[PDB]
Each structure stands twice: as structure tokens, then as C-alpha cells.
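Heads up: the structure comes next, in C-alpha cells.
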Amino acid sequence: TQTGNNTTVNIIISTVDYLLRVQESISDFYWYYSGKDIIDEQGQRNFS
Amino acid sequence: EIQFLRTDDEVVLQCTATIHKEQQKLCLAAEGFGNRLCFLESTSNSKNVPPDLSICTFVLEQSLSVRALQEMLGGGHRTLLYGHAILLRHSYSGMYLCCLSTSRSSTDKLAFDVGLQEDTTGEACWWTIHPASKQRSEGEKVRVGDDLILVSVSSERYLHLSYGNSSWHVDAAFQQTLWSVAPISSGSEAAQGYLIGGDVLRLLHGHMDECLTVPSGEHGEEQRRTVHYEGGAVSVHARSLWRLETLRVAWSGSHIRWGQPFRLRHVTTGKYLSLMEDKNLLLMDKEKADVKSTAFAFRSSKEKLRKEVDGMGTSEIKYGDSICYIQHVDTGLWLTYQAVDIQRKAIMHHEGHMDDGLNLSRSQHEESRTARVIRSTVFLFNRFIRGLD
Amino acid sequence: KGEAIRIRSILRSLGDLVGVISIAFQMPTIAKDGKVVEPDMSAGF
Amino acid sequence: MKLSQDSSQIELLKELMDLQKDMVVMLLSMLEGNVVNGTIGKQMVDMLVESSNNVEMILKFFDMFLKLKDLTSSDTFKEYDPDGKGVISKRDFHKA
Amino acid sequence: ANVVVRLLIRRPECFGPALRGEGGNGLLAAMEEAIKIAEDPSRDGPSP
């Protein structure tokens, strides 16, 4: 809300947007890696 | 309250372009019988010439992802998402609208044409939608009324409205072009014997099995537009069937309300129903049609006794069981017949005969697909033999 | 089998590009020279 | 599905299940004092039917009594045992 | 190479001094124009 403040900024919507961005990134990584079978060490570190 | 595009929905593509300091809106009319090319239909004007929605309709098949490429190495009612590979199919025919290795058009030395084919083979069989301006991202559901941009997956070309000979043409090029969609019909709701706008149906009588019958071309030189009546073998065959076209473009393939003004078009000769000032029909040609002349409404009752429609849940009118009476929207006259001393002349009386009810007969799916097939075939055949002769 | 078919077709579509053999055939240099010295070239292909 | 077949990668599976637990805890925390005819429940049930296939895939593979299923593997494993140290072969496990 | 060719092909930037319409890049006329304007005359059109 920021009732006392003249300008209101919603941190909640920004956090939700960042969550959507990282979810899309993870899904795209999975779609790229769906054709392979073995997990690389760099893949392990990025996944973690 | 917003609506989202899903799979198996009937849509239409409109484009807006500037010529002679005025705004012309066109629909993507594709013909795949006499030719494999595509053209533009002048649907910008509607109070002068009514456009045709038989060929501009397009129905989706599936929403595939760009990363979901099987290369031969659907749950149901899937939603549509930005940046997704969408299959564009055709409504009245099985022509799959996608790009090929076509190079027949060399008007601009760089633009290609998009053809139609039945086989969904190769890589160039999908299209991807992209947002127009920087207000929609990739991943969110596509709403109704927004702007989409279509690009092929093999040519990477947009649908450009290039000018070849100071006319209208469709070319695949790199120029950005704004494209829109309209929810003509939904896929969640079916016919199930209820009236659906834009279909082809017959008009029968109560018990005498009598219907309108336009004669053959034995007297087409001067009295071609003359009509008569016939019963028996005509009713069981496809001679008394017409396709109704709603004036509005959006939600055209929806339920038709009582008193809705539209026009009836013959699917064999290719003429529109109209009434002249001398109490004679004389039909109406495509080039000289008029909204006032071609305007018909469906009246629930003989006695005289919200405009935008977005939810098809009424279903007040039924095929066969429901009885309706045809009446004009301006003159208010009713269809009447005179028992002359079995062809009868159609005269628009003022009072209207009480025992002149009309019954709606719809070509069922066993014959309605056959019906669109035959009307397309005979249209192409007569047009081509006329052009050759 | 490496997606290069699409980009090869795109490059081929840019025929004038096919018909560059005639362009490569021409020899617009003209060595000039001769007997009385005449050295140096400024507008040679 | 992909990590279950593999056997040399355990930390990745542990992290994935930790993320799953955090996500379901977050989903649970949304419904605390909602009214019976609440919009939050309607939106949640609209979300659930959208991803029907994924939930069918995860829920109906939770009942194998082993391999990331309900902890009930000792129904018949302890019925047949020569010593009870769990060093049995795979054929009796297959027929179990 | 993929991103370079996509960016170069996305917009037309090579002006065509002898063709018509959008695009251009006509060697069959521009090369002849160059070899007729540069061999006998100077870099300018009117030149001794």
C-alpha cells in the first residue's frame, strides 16, 4: 500500500514476475535438455 | 469476463492498410480448388457489398511449442500462448494453410506466396504468433481482440500486403503487418440439432413437403432470376438449401436471435435474396447488392408484438421442431403463395396467409459436408466454364 | 541433418544470385601499357 | 520421471523434492481463512484442472510402495527372508 | 553466423540504384553500372 507515501510501488507483483521469469527459464532449460540422457557436471551446478 | 483463444476455435484474420487516405479492412480469403494461391476479400465496405464468410473462416488444430519438435523421432481444449507454433487449418476444406518452397511470385524479387496442401509433412507446416507492441510477453494466454503477428517457421516472413499492379495481394515478406482475430465460433459448444449461424439449411413447409426451387439454366438469358416451387425429389435432394450470412463479422457463427437482420444467398447459382419495389423478388447479384434490398429477419410469431451477443446459451430456436415465419425488417411483408390453375409465384402480401408456416430443415453431418463439397465444386465448375467460353 | 538446410535455402533465395557466373566471366581491367612506358593504374578492376 | 531412472544423482533429486515441498507449502499457505464461496478456491481449482495431466502423472505414481511412493515396502519383503539383512536377489523381488 | 544473418535479413539496408521496389541488391545491373561509371570516367558521373 504505502499509505503515507505519495508514490506506491508493489513489491509483490515484482516478486511474482521474477518467479514467473525463473520458472520460464527452468522450463526452457528442461525443454532443451529433454533430448539428452546423461547429466553434465555443469548441468548439475546450474540445476542446483 | 475476458475470453481466451483455445484449440479447435473458428477464427478469421483481418488486416488494416492505408490507400488513398482512407482505411481499408480486409480478410484473408483463401481458395484452394481452382488455384493454390490466396487473395484478399474487400470486407471494408459492408453497407454496399456484403463480404463472404465461407472462405475467410479458419479453424485451429493444435498449439505446439517451438522447443517441442518431434521430427518423427493433445490433451484437449488447450489454451493458446504467445510464441507458440500454431497449426492454421481451413474451415470448409481440409487445406492446411502453411508455407512451402513456392517461388511463383516474383513481383518484388524477395516476397513469396503461401499455398494450401493436405499433407502435414516437412518442417514448413507451422506458424508462430508474436506480440505486436511491447505490452504482451511470451507465455501468457492470448485474449480476444488483441493484435497478433504471424511468421512462418521456414521462411521467417510475415504476411505483407504488397502492391503488385495497384491492387491487393498477399505476400510473405519482412515488413511488419498488424493482424487481428475474431471469435466467429467456439469449439466448446456444438450444433446438437440447434441453429448455428452461417450454416446451410433448407426451408420446408408443414405437411405438404414443399419448398423454394430455383429452376435450371434453360432460360438463363433474361429470366434467370425467376423462381418457382417444386416438391418431391427436390426436397430430398440439395436444391432448396441456402447459407445465411450475418452482417456483423464477430460471432457470425453463433446463435441467430429473433428479428436478426441478415441475407440469404443461393449456393448453386450464387445470388442473394432481395425484394424490389414492384412486389417482385428478382434476387440480387453480388456486384449490385444492397443492405436495404437484402435484409431478412426471423419472426417468432406472426403477430408483431441488448444487441451485442457474446454468450451462446439461449438455444431458443430448434431445427425441425420449431416453426418460424419469415418477415422483412423494413417493409414487414410476409411470404405468400397463390394457388394458380405445381409452380407458384412468390408475392409479398401485406396481411400474410395464416396457413403458410415455414419449417427449418438442416442438412445433417452425413450430407452437409457433402453439401459444402458440391456447392464448391459446382461454383468452381460454372465459373471456369464461363471464363473459358 | 543440422538445420543448415533452411539457412542454405534462405541464402539461395537472395535467379540473380544464381546467375553470377556471367559476372565472374567479365574482365574489365584493360592493361593499356604498350611501348612508351605508361606506368601505374588507378581505376583497375 | 527422468531423475527416478538415474541412480548416481541423489542430491539433484533431494533438491527437487525440497522445491516440491516448498511449493506445496506455499500453495497451502494461500488458503488460511478463505470463505466457503471464496474466489481463491475457485482460482485454485481452475488452475488444478488446467494441469490435469501433470497431476495425474505425479499422484497416480505415488502408490508403488517403493521408488518414491508410500513407505510400505515391507508388506511382503519381510515375509520371505533367509536372514533379514535385505541382501536378497532381484528375481524374488520381481515375484514379490 | 545465424544471428548475424538473421539481423542482416530482418531489415533491408542494401540500397539498389538500378532495381525497383523493396529490397534491391541487384548485381546484374549494379555491377555493370559500376564498371561503366568507374572504368572510363572518374568516381563522379560528369568527368573527363
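All residue numbers given for chain B refer to Swiss-Prot; the residues shown span 10-82, 107-338, 343-378, 387-434 in order.
This entry, so its header tells us, was determined using electron microscopy, 3.5 Å.
Note that Cβ sites are derived from N, Cα and C of the backbone, with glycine treated the same way.
While the structure shown retains the original residue, Swiss-Prot records the mutagenesis experiment B:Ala77 to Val with this note: No change to global protein fold or protein stability. Alters local protein folding. In the three-state DSSP scheme, B:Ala77 (mutagenesis position) is classed as coil. The Cβ of B:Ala77 (mutagenesis position) lies under 8 Å from the Cβ of B:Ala118, each of these being in the same chain and 6 or more residues away along the sequence.
Secondary structure of the domain 'MIR 1' (B:110-165) per DSSP (helix as H, G, I; strand as E, B; remaining residues coil): 0 helix, 20 strand, 36 coil. The domain 'MIR 1' feature in Swiss-Prot is assigned to B:110-165; the stated evidence is sequence analysis.
For B:172-217, the entry in Swiss-Prot reads domain 'MIR 2'.
For the mutagenesis result B:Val186 to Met, the note given in Swiss-Prot is No change to global protein fold or protein stability. Alters local protein folding. Around B:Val186 (mutagenesis position), a 10 Å sphere centred on its CB holds 17 further CB atoms from the protein chains shown.
Residues or ranges marked as domain 'MIR 3' by Swiss-Prot: B:225-280.
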